[PDB]
Amino acid sequence: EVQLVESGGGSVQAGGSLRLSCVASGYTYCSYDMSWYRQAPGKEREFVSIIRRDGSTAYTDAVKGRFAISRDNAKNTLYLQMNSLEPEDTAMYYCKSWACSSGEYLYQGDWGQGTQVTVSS
Amino acid sequence: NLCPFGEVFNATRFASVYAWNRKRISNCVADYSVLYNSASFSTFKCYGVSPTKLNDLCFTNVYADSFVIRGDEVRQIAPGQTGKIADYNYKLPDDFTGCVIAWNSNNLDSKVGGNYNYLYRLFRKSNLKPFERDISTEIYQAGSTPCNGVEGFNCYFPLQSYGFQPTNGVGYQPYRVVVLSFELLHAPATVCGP
């Protein structure tokens, strides 16, 4: 089925850091590739980064060499580390399980509730 | 004995269209008349087929491709077709034998500020072969220019959410689609009748 849930957001000074935490639960017949997205509220819901099963990242050009995506499959928990935050990187942030397979069961993907990150001058 | 269609059609959730479901149906009896003039269903186009004659005619397998697109895209769930869906999500073969159901599902599959959970493949390196599925999370090279695997100029993440709101117009509303595909390759009959 999967319930995803985000955590660890809120207001912070510009230049600081934050760690976002996507906790999963009761899982499927698969390890899903997983992503982060944000809503620059106004601008539509927009791609931030991915980690695949195969472990390759890709990141959107916006946050390159500033943000970092990682998972600890032990916890079944997914990390967005965000360094050198500007006010642009304010948004509701969302984690995204993708489609993956296993022979006819076909997990579509799921999104979470989100967490608001907020940055200032 | 009777076939499990009510689980395909009257289903809680449906496939995003790149990520298209199927059941094969076998070893059961199929009253299809409660589909054709059910007439709860909007669109209903049979190719290779009179939609009487199937209701006492026999197949090795029936396969039932459950998924969800925009209304304007329903044109593409059809042989010889072109553009985003027939190219990149779900093709049909040019001498297809089968029926194509859709119905408007705005009442179900839209929400207040947009259901993200139905989805579609924009770009892809080449077109899909008949009944190909793709689930690639892998960046598209638009340019000659390399990607660095950074989403950016000429370097695009190839899946999108449709984002169905109820306040949409009728073409940008969601339609739920089934594609009954019929075969009889060579070992035995399993689906008819009565």
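Residue numbering in chain B adheres to Swiss-Prot, whereby the residues present occupy positions 334-527 in order.
Using N, Cα and C of the backbone, Cβ positions are placed for all residues, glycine too.
Per Swiss-Prot, the feature domain 'BetaCoV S1-CTD' maps to B:334-527; the stated evidence is experimental evidence.
Under its mutagenesis entries, Swiss-Prot includes B:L452 to R with the note: Increased resistance to neutralizing antibodies. Decreases HLA binding to NF9 epitope. Increased binding affinity to human ACE2. B:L452 (mutagenesis position) falls within a strand when secondary structure is assigned with DSSP. Around the Cβ of B:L452 (mutagenesis position), a 10 Å sphere holds 21 further Cβ atoms from the protein chains shown.
Annotation of the mutagenesis experiment B:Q493 to Y in Swiss-Prot: Reduced host ACE2-binding affinity in vitro. A strand conformation is recorded for B:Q493 (mutagenesis position) in the three-state DSSP classification.
For B:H519 to P, Swiss-Prot lists a mutagenesis experiment annotated as follows: Increased resistance to human covalescent sera neutralization. DSSP gives B:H519 (mutagenesis position) a coil state; it is part of no helix or strand. Around the Cβ of B:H519 (mutagenesis position), the same chain contributes B:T393, each under 8 angstroms and 6 or more positions distant in sequence.
When Cβ atoms from all protein chains are considered, those within 10 Å of B:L368 (variant position) total 20, not counting its own. DSSP gives B:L368 (variant position) a helix state. The natural variant B:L368 to I is recorded by Swiss-Prot, whose note states: In strain: Omicron/XBB.1.5, Omicron/EG.5.1.
In this chain, none of the residues that are 6 or more apart from B:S371 (variant position) has a CB less than 8 Å from its CB. Natural variation at this site is recorded by Swiss-Prot as B:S371 to L, annotated: In strain: Omicron/BA.1.
Counting every protein chain shown, the number of other Cβ atoms lying within 10 Å of the Cβ of B:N440 (variant position) is 9. Swiss-Prot lists B:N440 to K among its natural variants, and the accompanying note reads: In strain: Omicron/BA.1, Omicron/BA.2, Omicron/BA.2.12.1, Omicron/BA.2.75, Omicron/BA.4, Omicron/BA.5, Omicron/BQ.1.1, Omicron/XBB.1.5, Omicron/EG.5.1.
Among the natural variants that Swiss-Prot reports, B:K444 to T is described with the note: In strain: Omicron/BQ.1.1. With a cut-off of 8 Å between CB atoms and residues at least 6 apart in sequence, the same chain places B:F497, B:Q498, B:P499 near B:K444 (variant position), listed in sequence order. Secondary structure from DSSP puts B:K444 (variant position) in coil.
In this view, B:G446 (variant position) is surrounded by 10 other Cβ atoms within 10 Å of its Cβ, with every protein chain counted. According to Swiss-Prot, the natural variant B:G446 to S carries the following note: In strain: Omicron/BA.1, Omicron/BA.2.75, Omicron/XBB.1.5, Omicron/EG.5.1.
The note that Swiss-Prot attaches to the natural variant B:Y453 to F is: In strain: B.1.1.298.
Among the natural variants in Swiss-Prot, B:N460 to K has the note: In strain: Omicron/BA.2.75, Omicron/BQ.1.1, Omicron/XBB.1.5, Omicron/EG.5.1. The residue drawn here is the original one. Under DSSP, B:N460 (variant position) is assigned to coil, being neither helix nor strand in the three-state scheme.
According to Swiss-Prot, the natural variant B:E484 to K carries this note: In strain: Beta/B.1.351, Eta/B.1.525, Theta/P.3, Iota/B.1.526, B.1.1.318, Gamma/P.1, Zeta/P.2 and Mu/B.1.621; May enhance affinity to human ACE2 receptor. Taking the Cβ of B:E484 (variant position) as reference, residues of its chain lying under 8 Å away and at least six apart in sequence are, in sequence order, B:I472, B:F490. Secondary structure from DSSP puts B:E484 (variant position) in a beta strand.
In Swiss-Prot, a natural variant is listed as B:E484 to Q, annotated with the note In strain: Kappa/B.1.617.1.
Under 8 Å, Cβ to Cβ, and six or more positions away along its own chain, B:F486 (variant position) finds B:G476, B:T478. In Swiss-Prot, a natural variant is listed as B:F486 to P, annotated with the note In strain: Omicron/XBB.1.5, Omicron/EG.5.1.
Neighbour count (other Cβ atoms within 10 Å of the Cβ, all protein chains): 21 for B:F490 (variant position). Swiss-Prot lists B:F490 to S among its natural variants, and the accompanying note reads: In strain: Lambda/C.37, Omicron/BQ.1.1, Omicron/XBB.1.5, Omicron/EG.5.1.
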Quiz item: Near chain A, which of the recorded positions B:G446, B:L452, B:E484, B:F490 can you find when the cut-off is a Cβ distance under 8 Å?
Solution: B:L452, B:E484, B:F490
Self-check item: Residue among recorded positions B:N460, B:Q493 with least C-beta crowding, 10 angstrom cut-off
Solution: B:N460
Self-check item: B:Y453 (variant position) CB neighbourhood, other CB atoms within 10 A
Solution: 23
Exercise. Quick one: pull the CA-CA distance for B:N460 (variant position) versus B:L452 (mutagenesis position), whole Å only.
Key: 18
Exercise. Would you mind reading off the Cα separation of B:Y453 (variant position) from B:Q493 (mutagenesis position), to the nearest angstrom?
Key: 5
Quiz item: Between B:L368 (variant position) and B:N440 (variant position), what C-alpha distance do you get in Å?
Solution: 20
